Amino acid sequence: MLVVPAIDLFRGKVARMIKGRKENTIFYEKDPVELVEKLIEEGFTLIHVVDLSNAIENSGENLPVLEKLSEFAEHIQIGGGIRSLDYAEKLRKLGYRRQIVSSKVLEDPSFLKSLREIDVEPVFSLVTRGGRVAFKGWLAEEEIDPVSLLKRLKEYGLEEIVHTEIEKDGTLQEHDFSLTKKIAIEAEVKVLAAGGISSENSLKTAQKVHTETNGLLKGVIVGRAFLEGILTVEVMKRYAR
């Protein structure tokens, strides 16, 4: 199973937004480029970097950092603001081969293919609250089961997702691995789990579902608990076999 450390970037710096909330913004004093080097040397193969300035702002402030993070791209999976092919190409040029996409794929599901013509592995970001897909639309977010969405995206060549329980991370709450398992298993998509990856009980559960699903659960993304020291590098690596 993969244990994937998460760094969020906002206004140049390492940031967390509590449950995605913009002025619930907190900044860490860490060098995102050194932290990434450190994570590399400690032996981590995958790292989740989200550009919070592109996703929320449509800003380019973090590009300088990604230009320098691009030393370690074959190791980094990048998200935030990837809504046009032109931008995806820039990233791919730097070496960024796994890219988290979302809103664009629901605007135009052919975006997945365009991304395969440029050796990008499109990773679809699936946010859910209370087990309900966080569609902007009313009936859509009430009625469309996660499985139903990804089953249709599968037809457009989708393979890998990140399933984020947005309202959990930034807190004690544990990730609902029952959901994630159902998702991985019924949609037959590879899943990285995010949100409420809070403690050791979570990696334990994750490992067990990583098994229950023949690896359809790739692993978890640790953001909150990683940066703050709840889960240390020692404890994380113990759970990546």
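Recorded method is X-ray crystallography, 2.5 Å.
Yeah, the Cβs are placed from backbone N, Cα and C, and that goes for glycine too.
In Swiss-Prot, the entry for mutagenesis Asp8 to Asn states: Loss of activity. The structure shown retains the original residue. Non-local contacts of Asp8 (mutagenesis position) by the CB criterion (under 8 A, 6+ apart in sequence, same chain) comprise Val14, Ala15, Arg16, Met17, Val49, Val50, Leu52, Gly223. DSSP classifies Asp8 (mutagenesis position) as strand under the three-state reduction.
Here Swiss-Prot flags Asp8 as active site, proton acceptor.
Around the Cβ of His48 (mutagenesis position), the number of neighbouring Cβ atoms within 10 Å comes to 23. Recorded in Swiss-Prot as a mutagenesis result, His48 to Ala carries the remark: Decrease in activity.
Under the heading of mutagenesis, Swiss-Prot lists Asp51 to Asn and annotates it as follows: Decrease in activity. Residues near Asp51 (mutagenesis position) in space but far in sequence (CB under 8 A, at least 6 apart, same chain), listed by position: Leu9, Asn62, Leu66, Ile78, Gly79, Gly80, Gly81. Secondary structure from DSSP puts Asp51 (mutagenesis position) in a beta strand.
Cβ neighbours within 10 Å of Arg83 (mutagenesis position), excluding its own Cβ and spanning all shown chains: 19. Among the mutagenesis entries in Swiss-Prot is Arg83 to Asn, noted as: Decrease in activity.
Record note (Swiss-Prot), mutagenesis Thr164 to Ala: Strong decrease in activity. The unchanged residue is displayed. In this view, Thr164 (mutagenesis position) is surrounded by 26 other Cβ atoms within 10 Å of its Cβ, with every protein chain counted.
Here the C-alpha separation of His48 (mutagenesis position) and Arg83 (mutagenesis position) works out to 18 Å. Taking only the Cα positions, the spacing between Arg83 (mutagenesis position) and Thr164 (mutagenesis position) is 19 angstrom.
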